[PDB]
Amino acid sequence: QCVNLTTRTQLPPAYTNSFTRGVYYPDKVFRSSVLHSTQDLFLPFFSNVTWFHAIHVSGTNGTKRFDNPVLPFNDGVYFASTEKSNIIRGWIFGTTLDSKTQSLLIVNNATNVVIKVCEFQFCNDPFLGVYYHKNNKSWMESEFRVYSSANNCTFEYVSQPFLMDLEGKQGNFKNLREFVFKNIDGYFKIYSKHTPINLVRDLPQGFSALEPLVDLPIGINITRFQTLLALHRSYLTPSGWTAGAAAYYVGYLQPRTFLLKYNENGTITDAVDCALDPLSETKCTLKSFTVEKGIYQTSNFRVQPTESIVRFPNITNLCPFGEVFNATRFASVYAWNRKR
Amino acid sequence: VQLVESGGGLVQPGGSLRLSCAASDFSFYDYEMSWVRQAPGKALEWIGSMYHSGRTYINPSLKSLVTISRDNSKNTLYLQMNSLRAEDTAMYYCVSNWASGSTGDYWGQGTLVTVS
Amino acid sequence: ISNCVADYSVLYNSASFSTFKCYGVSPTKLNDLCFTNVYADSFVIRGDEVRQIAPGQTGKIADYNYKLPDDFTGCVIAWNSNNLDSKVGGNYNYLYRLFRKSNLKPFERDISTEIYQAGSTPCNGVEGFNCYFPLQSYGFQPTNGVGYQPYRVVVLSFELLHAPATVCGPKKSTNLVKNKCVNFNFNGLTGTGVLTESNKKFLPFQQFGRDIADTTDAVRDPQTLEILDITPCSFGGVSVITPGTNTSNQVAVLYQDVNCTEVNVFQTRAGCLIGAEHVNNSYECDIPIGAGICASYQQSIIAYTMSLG
Ligand SMILES: *[C@@H]1O[C@H](CO)[C@@H](O[C@@H]2O[C@H](CO)[C@@H](O)[C@H](O)[C@H]2NC(C)=O)[C@H](O)[C@H]1NC(C)=O
Ligand SMILES: *[C@@H]1O[C@H](CO)[C@@H](O)[C@H](O)[C@H]1NC(C)=O
Ligand SMILES: *[C@@H]1O[C@H](CO)[C@@H](O)[C@H](O)[C@H]1NC(C)=O
Ligand SMILES: *[C@@H]1O[C@H](CO)[C@@H](O)[C@H](O)[C@H]1NC(C)=O
Ligand SMILES: *[C@@H]1O[C@H](CO)[C@@H](O)[C@H](O)[C@H]1NC(C)=O
């Protein structure tokens, strides 16, 4: 355990845009045939989702190199991935990703998902891998190479696994697991669902409201993330470590105003961003998805100030304090001295 | 089991007996150790205990035949009981982190002893 | 203890109880005030020296071994366990302590056992005279005194940290009654109305529905998981139909859009009309009621259906 392999490649991410992705249920309230407007943390429509590439297997001759760094995370992330092979294992939520600080761990372990939080003592470079056990016919995907040793913590949550291998059909699904991890008032919220999609790269035009599946009552002001990718030991095929590849996404939420349509069964079918286009702004004001012809006063636009100006007179190098505070004697109460 | 004991067997009344159980790391013996045995038809009978420095206190009821040697680099400790009588046909146990509580101690298996 | 429910009400009826001693925390409202973390304690100490766990008191056990909080977020909880650890011949197993260095700050959990000097003679690794061992035996027998027999002293401490809901009481629950004006409290959704079963396609993660203008109408049961409607029961204005205090005094009271099934009797579109005879005649409209029905004074109050002409 506690073994490092970081490699070199830093190929640039070909910035792509999500068409209609990042629509969520920001409540547990049933609503039928009502267009409700919310001002919550969302992902703006048609925005640069960081088209990250995981460990690069560009096939002419090997050269597997890692692309899972530590990034600055403001409010949340829209995370999506194909991973037809079960590669992504968990997340390394934290603040400084060192000792002295609390951290959050998500694990797949596709028998029971473990949401563990402990003040671990991470070693140099955290990664994954698979080794022998010589007994019980098992394999080792220990994250103790990420999480050396825990102390002074008793936070554990293991539940019914949500990140199954629910493909079960070998194609046309690709388990596009979409997530948002957001921190509110010292409370953790997670929303996700599975979407079957055929596209090779990028994201489609489809709309799919993303349901919640777990809320975590802990209260960590999580700042730095990290993803996990399944890896396997190199064998006698012409110390070897970390054979694998993947492809994952990273997004960032922005405070926005969103208008959401509700089906007669309560399922969100459509949504409109109330800050992208003047046409979309017209829909939000009228609270309808179809606007009749005419002219509507949507909002007010003013040009904002540019700089700052401070003006003070030519008086400098004076401080007449102390003659009134640290004087030898003060006057009587009925005859107070008024020093202008 | 991560703790094994060696010693015992059929011994004529009056012989000696020993038990050996060892660990590996210097910090695993923090901080209390003791010994215990459960003879069939007998309740618990604690004998002695000691801290890291080696200060010992022994139960006054059966404190006449207590002698213990301790090691640190080998990470061991031995409870030596001599003058094997006819009432020791039972199983013994040595325990690490004895005082740590209900869930802070690890137990053993012992070896069979025959006494006439 | 975190993300649990500490059943204090159960804890008041769990084992043998002798002495309740609370300081700074009310003993009757433990369930209501939700706490954050509980660090349970279990004393094995004779009752003679138990009373020393408080500010302004000193003892070999209270201020040396394991210190309770000065701001007692809990109660000094001590019971009796005379029938637990009694054996014949004297239970010389448990460990006393003789002395330590000096006074200690609150919440100092001692593990090390550094050697102590009693006088001018130094120890420097020597145990014995003026350098005492930190262990001594207890005494427990079935024939020993009750006070010197072991006590089950499980002191409970609380914490008001700024953490999400982790410790609170059970608060119990009640039964459900339908088709009656009742007061409901479903995890905070307090209100009054009529509860009746409904067929609404509630999503599994959705708890309570809500129509236009934020009027909750459907709520899922927390136990049976059923969809129940919510609507306030009958209310409305009360009108009086009178022919004036110059011909008679009989009046007919009309309850606007309140069904006659709930408190002669005639039912109209405008509401139940109590105190008026329904007749099939048709004259000019004298006292207008509504929906084409309006009453008049003949030798009583009778409600027509107004004749156009
Ligand atoms: C909430 O968020 C941060 C998470 O680290 C913590 O306070 C921060 O401490 C670091 C020290 O390196 C500062 O750089 C940050 O500015 C602090 N955050 C804020 C908002 O001040 C801590 O967990 C929580 N801090 C507060 C003020 O609540
Ligand atoms: C995404 O980034 C590229 C340059 O980095 C820019 O050309 C493009 O306009 C951006 N698209 C969106 C939706 O932000
Ligand atoms: C909750 O407890 C009651 C006890 O009778 C039980 O009948 C009920 O099934 C439980 N709720 C659910 C959803 O199982
Ligand atoms: C009101 O009274 C009438 C009597 O005919 C009955 O049909 C009806 O069910 C009652 N309730 C409502 C809501 O109308
Ligand atoms: C008056 O109207 C109703 C029928 O709807 C009934 O009470 C009765 O049969 C009628 N009486 C006469 C004389 O028409």
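Throughout, chain A uses Swiss-Prot numbering, with the displayed residues spanning 14-251, 256-357 in order.
Method reported for this entry: electron microscopy, 3.6 Å.
Cβ coordinates come from backbone N, Cα and C, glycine included.
A:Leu18 (variant position) is surrounded by 15 other CB atoms, counting those within 10 A of its CB over all protein chains shown. Annotation of the natural variant A:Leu18 to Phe in Swiss-Prot: In strain: Beta/B.1.351, Gamma/P.1, 19B/501Y; the original residue is retained in the structure shown.
Under DSSP, A:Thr20 (variant position) is assigned to coil, being neither helix nor strand in the three-state scheme. Contacts of A:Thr20 (variant position) defined by a Cβ separation under 8 A and a same-chain sequence distance of 6+ are given as A:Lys77, A:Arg78, A:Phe79, in order along the sequence. According to Swiss-Prot, the natural variant A:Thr20 to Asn carries the following note: In strain: Gamma/P.1.
Neighbour count (other Cβ atoms within 10 Å of the Cβ, all protein chains): 11 for A:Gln52 (variant position). As a natural variant entry, A:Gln52 to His appears in Swiss-Prot alongside the note: In strain: Omicron/EG.5.1.
In the shown protein chains, 9 other C-beta atoms lie within 10 A of the C-beta of A:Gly75 (variant position). The natural variant A:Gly75 to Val is recorded by Swiss-Prot, whose note states: In strain: Lambda/C.37.
A:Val83 (variant position) is surrounded by 13 other CB atoms, counting those within 10 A of its CB over all protein chains shown. According to DSSP, A:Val83 (variant position) sits in a coil region rather than a helix or strand. Among the natural variants in Swiss-Prot, A:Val83 to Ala has the note: In strain: Omicron/XBB.1.5, Omicron/EG.5.1. The residue drawn here is the original one.
A:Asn121 to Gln appears in Swiss-Prot as a mutagenesis experiment; the accompanying note says: Partial loss of biliverdin affinity. Within 10 Å of the C-beta of A:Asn121 (mutagenesis position) there are 21 other C-beta atoms, taking all protein chains into account. Secondary structure from DSSP puts A:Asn121 (mutagenesis position) in coil.
In the three-state DSSP assignment, the secondary structure recorded for A:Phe157 (variant position) is helix. Its Cβ placed at the centre, A:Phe157 (variant position) has 15 other Cβ atoms within 10 Å. Record note (Swiss-Prot), natural variant A:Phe157 to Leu: In strain: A23.1, Omicron/BA.2.75. The unchanged residue is displayed.
A coil conformation is recorded for A:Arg190 (mutagenesis position) in the three-state DSSP classification, outside any helix or strand. A:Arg190 (mutagenesis position) counts 19 other C-beta atoms within 10 Å of its own C-beta, drawing on all protein chains shown. For the published mutagenesis A:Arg190 to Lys, Swiss-Prot gives the following note: Partial loss of biliverdin affinity.
Swiss-Prot documents A:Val213 to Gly as a naturally occurring variant and attaches the note In strain: Omicron/BA.2, Omicron/BA.2.12.1, Omicron/BA.2.75, Omicron/BA.4, Omicron/BA.5, Omicron/BQ.1.1. In this view, A:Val213 (variant position) is surrounded by 7 other Cβ atoms within 10 Å of its Cβ, with every protein chain counted. In the three-state DSSP scheme, A:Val213 (variant position) is classed as coil.
In Swiss-Prot, a published mutagenesis experiment is listed as A:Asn331 to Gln, annotated Reduced viral infectivity. Classification of A:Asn331 (mutagenesis position) by DSSP places it in coil, neither helical nor stranded.
According to Swiss-Prot, the natural variant A:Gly339 to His carries the following note: In strain: Omicron/BA.2.75, Omicron/XBB.1.5, Omicron/EG.5.1. Contacts of A:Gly339 (variant position) defined by a Cβ separation under 8 A and a same-chain sequence distance of 6+ are given as none.
DSSP classifies A:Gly339 (variant position) as coil under the three-state reduction. For the natural variant A:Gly339 to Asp, Swiss-Prot gives this note: In strain: Omicron/BA.1, Omicron/BA.2, Omicron/BA.2.12.1, Omicron/BA.4, Omicron/BA.5, Omicron/BQ.1.1. The structure shown keeps the original residue.
Nearest by CA distance to A:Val83 (variant position), out of the recorded positions A:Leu18, A:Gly75, A:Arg190, A:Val213, A:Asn331, is A:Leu18. Closest by Cα distance to A:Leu18 (variant position), from the variant positions A:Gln52, A:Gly75, A:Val213, is A:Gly75. All protein chains shown were included, and the count of other CB atoms within 10 Å of the CB of A:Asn331 (mutagenesis position) stands at 4. The two recorded residues, A:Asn121 (mutagenesis position) and A:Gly75 (variant position), have Cα atoms 28 Å apart. According to DSSP, A:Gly75 (variant position) sits in a coil region rather than a helix or strand.
When the variant positions A:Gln52, A:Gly75, A:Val213 are screened for a Cα within 10 A of the Cα of A:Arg190 (mutagenesis position), none qualifies. A gap of 27 Å separates the Cα atoms of A:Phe157 (variant position) and A:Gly75 (variant position).
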